[PDB]
Amino acid sequence: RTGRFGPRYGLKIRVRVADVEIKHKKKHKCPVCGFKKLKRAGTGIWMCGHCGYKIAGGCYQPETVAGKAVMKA
Amino acid sequence: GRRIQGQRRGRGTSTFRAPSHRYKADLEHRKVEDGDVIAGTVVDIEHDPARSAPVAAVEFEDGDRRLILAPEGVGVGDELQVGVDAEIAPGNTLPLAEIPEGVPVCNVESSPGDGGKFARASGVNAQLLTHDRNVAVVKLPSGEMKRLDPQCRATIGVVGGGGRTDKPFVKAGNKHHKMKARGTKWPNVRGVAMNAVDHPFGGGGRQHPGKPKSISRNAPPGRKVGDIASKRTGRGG
Amino acid sequence: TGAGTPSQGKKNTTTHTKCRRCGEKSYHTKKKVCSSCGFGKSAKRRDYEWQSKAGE
RNA sequence: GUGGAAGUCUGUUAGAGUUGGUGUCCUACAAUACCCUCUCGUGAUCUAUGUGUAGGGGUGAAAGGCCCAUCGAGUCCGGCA
RNA sequence: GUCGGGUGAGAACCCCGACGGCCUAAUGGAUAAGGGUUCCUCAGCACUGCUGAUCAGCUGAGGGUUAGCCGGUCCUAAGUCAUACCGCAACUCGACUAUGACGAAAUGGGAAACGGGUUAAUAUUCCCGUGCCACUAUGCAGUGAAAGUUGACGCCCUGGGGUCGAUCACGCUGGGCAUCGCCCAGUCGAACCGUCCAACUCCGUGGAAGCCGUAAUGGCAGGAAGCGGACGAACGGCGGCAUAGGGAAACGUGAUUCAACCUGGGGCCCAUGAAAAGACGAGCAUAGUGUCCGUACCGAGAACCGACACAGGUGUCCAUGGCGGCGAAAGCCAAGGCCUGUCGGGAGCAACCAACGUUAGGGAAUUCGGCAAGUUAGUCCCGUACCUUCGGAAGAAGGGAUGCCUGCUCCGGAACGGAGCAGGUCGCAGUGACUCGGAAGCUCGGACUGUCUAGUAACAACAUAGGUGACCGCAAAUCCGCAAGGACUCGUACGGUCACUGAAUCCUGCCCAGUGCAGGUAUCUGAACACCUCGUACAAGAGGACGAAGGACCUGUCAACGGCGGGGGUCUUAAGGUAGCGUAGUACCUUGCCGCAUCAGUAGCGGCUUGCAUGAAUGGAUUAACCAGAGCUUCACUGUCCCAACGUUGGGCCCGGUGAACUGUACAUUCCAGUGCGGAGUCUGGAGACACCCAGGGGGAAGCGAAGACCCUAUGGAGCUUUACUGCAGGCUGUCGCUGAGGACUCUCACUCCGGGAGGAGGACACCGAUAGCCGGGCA
RNA sequence: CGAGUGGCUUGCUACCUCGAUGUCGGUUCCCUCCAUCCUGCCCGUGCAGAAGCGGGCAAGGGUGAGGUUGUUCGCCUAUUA
RNA sequence: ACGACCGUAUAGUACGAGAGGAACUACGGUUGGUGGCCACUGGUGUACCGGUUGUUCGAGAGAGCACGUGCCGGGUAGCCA
Ligand SMILES: [Cl-]
Ligand SMILES: [Cl-]
Ligand SMILES: [Cl-]
Ligand SMILES: [K+]
Ligand SMILES: [Mg+2]
Ligand SMILES: [Mg+2]
Ligand SMILES: [Mg+2]
Ligand SMILES: [Mg+2]
Ligand SMILES: [Mg+2]
Ligand SMILES: [Mg+2]
Ligand SMILES: [Mg+2]
Ligand SMILES: [Mg+2]
Ligand SMILES: [Mg+2]
Ligand SMILES: [Mg+2]
Ligand SMILES: [Mg+2]
Ligand SMILES: [Mg+2]
Ligand SMILES: [Mg+2]
Ligand SMILES: [Mg+2]
Ligand SMILES: [Mg+2]
Ligand SMILES: [Mg+2]
Ligand SMILES: [Mg+2]
Ligand SMILES: [Mg+2]
Ligand SMILES: [Mg+2]
Ligand SMILES: [Mg+2]
Ligand SMILES: [Mg+2]
Ligand SMILES: [Mg+2]
Ligand SMILES: [Mg+2]
Ligand SMILES: [Mg+2]
Ligand SMILES: [Mg+2]
Ligand SMILES: [Mg+2]
Ligand SMILES: [Mg+2]
Ligand SMILES: [Mg+2]
Ligand SMILES: [Mg+2]
Ligand SMILES: [Mg+2]
Ligand SMILES: [Mg+2]
Ligand SMILES: [Mg+2]
Ligand SMILES: [Mg+2]
Ligand SMILES: [Mg+2]
Ligand SMILES: [Mg+2]
Ligand SMILES: [Mg+2]
Ligand SMILES: [Mg+2]
Ligand SMILES: [Mg+2]
Ligand SMILES: [Mg+2]
Ligand SMILES: [Mg+2]
Ligand SMILES: [Mg+2]
Ligand SMILES: [Mg+2]
Ligand SMILES: [Mg+2]
Ligand SMILES: [Mg+2]
Ligand SMILES: [Mg+2]
Ligand SMILES: [Mg+2]
Ligand SMILES: [Mg+2]
Ligand SMILES: [Mg+2]
Ligand code: NA
Ligand code: NA
Ligand code: NA
Ligand code: NA
Ligand code: NA
Ligand code: NA
Ligand code: NA
Ligand code: NA
Ligand code: NA
Ligand code: NA
Ligand code: NA
Ligand code: NA
Ligand code: NA
Ligand code: NA
Ligand code: NA
Ligand code: NA
Ligand code: NA
Ligand code: NA
Ligand code: NA
Ligand code: NA
Ligand code: NA
Ligand code: NA
């Protein structure tokens, strides 16, 4: 998390860094199968180490609040 | 005095130019004779240097391979379709007319055939509101209501990479790197930190603009800095 | 770093060279243009009325 | 316990810089040098080679800095006795 | 450097031997650029060489660079050029679009060469031996042949394979030493041809419901381990090459750690890490061809740049030689190189100066200030405050240990790896040299890394993330161009332009009157064309009607420029200073008052505070970390001081050689007074004074150096500013032309844009040309 | 109130220098003046003594160390004839 | 080329109600200044001797280097305070 920032940058800057990157690094359930083997490949690029399914999602999360509103509509 | 920074830009010398040669693709919708039959497969998801968002590699039926402005949720193997009769799912492209009101779209053409102009950046999307035989009303990410020819093709879903703006750069070094993939001069020196000869706001024993910052629409280049034709400033009221 | 003596050391680049056209050592090999006769720029030879006094 | 992140630390590794000694020098070794001391040293890092931008114009993390010992407007010749 | 010796007319510095040193990422080895013959040989000394020279990078004359397989050449990169097109009064000018070409010698891609020999001087080029590539021809094979692979790629961590080297063990070969028995060197052998294959991937078998596996992550009924197999690597092993080569000789074997090279896994990106030619895909024999250009030497404290044989500057490879140690660190030492960072001789060698050692007692009393110097120091154990953004503070502080010798233990496969134990023992001192932090506290600033005045400023200044405001729907906002056109843009509001504030934390009040910006606007003002009246046989000209942008007028707007007082218990001019902070890096009075601290404190810190003249993104308060930033205190420390001494090295002084410059109206041995344009070696009066020379420290020559930077003067110059004067670009707006049909409207045909086209949008507007009004330090 | 001396302060003047007479403080080192702070000899005293106060001759010698401040000056401390 | 002070005797005396409290003169010392000298104390002493770390000469012996002594311990003469 943010601890690589030592005493630098401030509460708000690094707190948002830990927050974003904790969700960012959480176990993600792949769309294709159901397994939680989704990891971020790069900016906005996700994949599942299980079956290899590479997907297009959020920058730090594989799904965005707006990506979901799509499914419905 | 000397030309101010906004004037140096326009010359288009290396420093202000985008590293074009390093870019991947000019994302544009495909041109279809008609029929819609054009479909393809997502071969790969790559990173777009010019947009800092993901981009999908696609292989069309007639052999054409091209990168595409990718909607959130597209993956390898998926099938996309481009045409008047294209299915109505994420990743597909078809005129706003065939599209069902109330759906999130992206990469909307300003005029049919231009390949898409509006809503293309990270996580954005346009909103298709009204239909007609003459005008297709769309609400662009800025919030403005845009009247568009129903022939204008658009893509279903919201652009990929949402949430980018959410995480702070945290340190100069990060901006630095982002800024090296963009036609921009970075860092930026405040005008009040320059001399008289270099910028309308320069000079002075201390740092303060000389005149008021709101400037006229008619002010010529070299002098048009500060708050351009501001209808108001501050936050009060 | 001194702009004087110490900055003189890094000068091992070649620019002006013997000119194919005029024979003067003014053919800038990087610009491929001669600063003396204008070879590589003008078909006509570089020449100006200010190379001599006004009435001469 | 593992792991080995970082415009992270110490560091005359290489290399980059230039705080103090207001030392030495000051018809110099040198038209910006010497020595001791000191800063940085995985990064907005340093560097070679190639290449782009030209004079009221460039370039400038801005000191009116820099554009060949030349800069509040380079240099050459001309206007010019 | 010294002693000998050689040569020579002549020798400190040319050559030989010995002894003595210097260089260890360089003072060695190989090179890029740049130089251009400086390379080698012979003959020389008038020049050059910091002295000399028989020497030489000098002078003269001769000689020297050999390539199918090392570079270039070929390819493409940022980008450059040419031609076409278009612009321009025009071009040697100018952007776009097309086409073509250029664009990489260390250091991008890349068909193919190794070992040895040889010359005064070349060498993967010649010679000897062995091998390889491409193309073409003949012949056999082959119909396959272009999909695909390759070329071809970022940063960080890491495993495996593995050569050289180094080290360890033992043997052989040669050498050194001479109380021992040790110590040094060697022990070799290519390209290429053949062969072997770990890792990764995959197949069959198998059938795990908890096992498999790693340094770590991890894998699995969507099939784990195990077993069998396919594909598959090194500049690596093995065989050949090789009764080749090389060596005086032996011409070894094992092992560990393993640069090169090979091959895997993991992590990071608001950052995504070339392209093209070429190669493979796609066999073998035999033969022919393989042109052209580069190749000498230096590559630097004498061959490059810097006027010089300049203490400066200048890229790449050797990063594995030994001891040492954490180390590419210090110190010592090999190999290799050098005594050319090139003048010597003499004096116990004085004063004075440069670098430096040591100083008793005291211990910052020195000083603007502890400037300079000093103190501390490596490793391990113990232990560690306030504060804090919980990261940090922290190596806090403070305390203890530290060698050698003898015999051992533990981790590990092992190391010539690491951690411990017992006993013995010497010194003043065991990180024994070297290497190697002094510590603690208060206050200010800027949050942090970062940037800057090349050459007096490194800072509190710039930047920065973070906060905020403004403009814009893309035929946009913003910006360049005379134009043709262009940047932003392979971009699309989660964008990018234009500005302000400058991490976090708690906050950010009141004022729209002026100025600025923006919108509105009955009425007023408001130019030119066209129109109406007068005038003129026409024309000038006078007047009217209509009225755009702009302005008056109104509104919004301060994280827009800025402001937040006097008086009384409102007045100027809109409001009349809220949270804070406060004698401020802002406080005139001022050394403010009180306190702390000291023998004594214009300093510092705390409280107070009516603040000459604080205060909220002209950001306010505050704040951990950070800092060659500014002030202050304590412990420690010390030649900073009391107060100076002695010593070391290089000068200084004498001798040989070489050999400048600054400066000079003239005269000149001056001193004390006076006088003088009032600051005299020269005038006047007196005094003193024999001439020449050496050293010294600099009192005077208003000493030398620079036509004073300060000041004023000139109807001098330049940069900058603005509501100075006058103009100019540019923006907005009316009108005319392009321009067409039926004060409001429809259409389509020019014109513009979109679409590959068909066609779609827009449309007599827009663009462009002309003019008229407004704004107009952007510019002159 | 009146008369003066000095040339340390400050001001006035614009004579001297703008083809430059290097600034303030300090420091170091030298000579001087007396309008004398101490030291020697004196006079007076509201001089008992002691300690002073005022005055005269006298410049031989002395007149030191520190805390704040760039300070000159000055404030403060402890010694001191 | 000497300046000045302190201390003792004079004296708890003269003087003085008391408190307090001199002098002439003779002595001893200190301080600053001065000139000179090194028996003594102290400094230096890269003359010298020893201890010891690293490395090199194979060990030993005996030695070189570590900036003009590696460091540490001791130190004659001379020069000095
Ligand atoms: Cl950005
Ligand atoms: Cl070559
Ligand atoms: Cl692994
Ligand atoms: K003057
Ligand atoms: Mg595009
Ligand atoms: Mg932002
Ligand atoms: Mg970060
Ligand atoms: Mg850029
Ligand atoms: Mg800035
Ligand atoms: Mg400035
Ligand atoms: Mg200006
Ligand atoms: Mg400011
Ligand atoms: Mg400001
Ligand atoms: Mg210059
Ligand atoms: Mg760092
Ligand atoms: Mg460091
Ligand atoms: Mg460059
Ligand atoms: Mg300035
Ligand atoms: Mg020049
Ligand atoms: Mg020679
Ligand atoms: Mg010769
Ligand atoms: Mg080429
Ligand atoms: Mg190459
Ligand atoms: Mg040679
Ligand atoms: Mg050669
Ligand atoms: Mg030399
Ligand atoms: Mg002492
Ligand atoms: Mg003091
Ligand atoms: Mg210091
Ligand atoms: Mg074991
Ligand atoms: Mg030590
Ligand atoms: Mg800073
Ligand atoms: Mg400077
Ligand atoms: Mg600094
Ligand atoms: Mg500096
Ligand atoms: Mg700042
Ligand atoms: Mg911002
Ligand atoms: Mg900002
Ligand atoms: Mg105070
Ligand atoms: Mg202060
Ligand atoms: Mg405010
Ligand atoms: Mg006379
Ligand atoms: Mg003058
Ligand atoms: Mg002036
Ligand atoms: Mg002027
Ligand atoms: Mg077009
Ligand atoms: Mg002007
Ligand atoms: Mg003078
Ligand atoms: Mg008198
Ligand atoms: Mg006297
Ligand atoms: Mg003092
Ligand atoms: Mg020695
Ligand atoms: Na200003
Ligand atoms: Na952990
Ligand atoms: Na320095
Ligand atoms: Na100019
Ligand atoms: Na002229
Ligand atoms: Na010599
Ligand atoms: Na092999
Ligand atoms: Na080693
Ligand atoms: Na740093
Ligand atoms: Na206002
Ligand atoms: Na207003
Ligand atoms: Na204010
Ligand atoms: Na810094
Ligand atoms: Na000393
Ligand atoms: Na003199
Ligand atoms: Na100027
Ligand atoms: Na007088
Ligand atoms: Na006067
Ligand atoms: Na003069
Ligand atoms: Na002075
Ligand atoms: Na006297
Ligand atoms: Na004082």
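Per Swiss-Prot, chain B residues shown: 2-238, in order.
The deposited model was determined using X-ray crystallography, 3.0 Å.
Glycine residues also receive a Cβ, built from the backbone N, Cα and C atoms like all the rest.
Counted within 10 Å of its Cβ, the other Cβ atoms near B:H200 (mutagenesis position) come to 23, all protein chains included. When secondary structure is read from DSSP and collapsed to three states, B:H200 (mutagenesis position) falls in the coil class. Annotation of the published mutagenesis B:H200 to A or G in Swiss-Prot: No incorporation into translating E.coli polysomes; ribosomes assemble normally. Significantly reduced translational activity; the original residue is retained in the structure shown.
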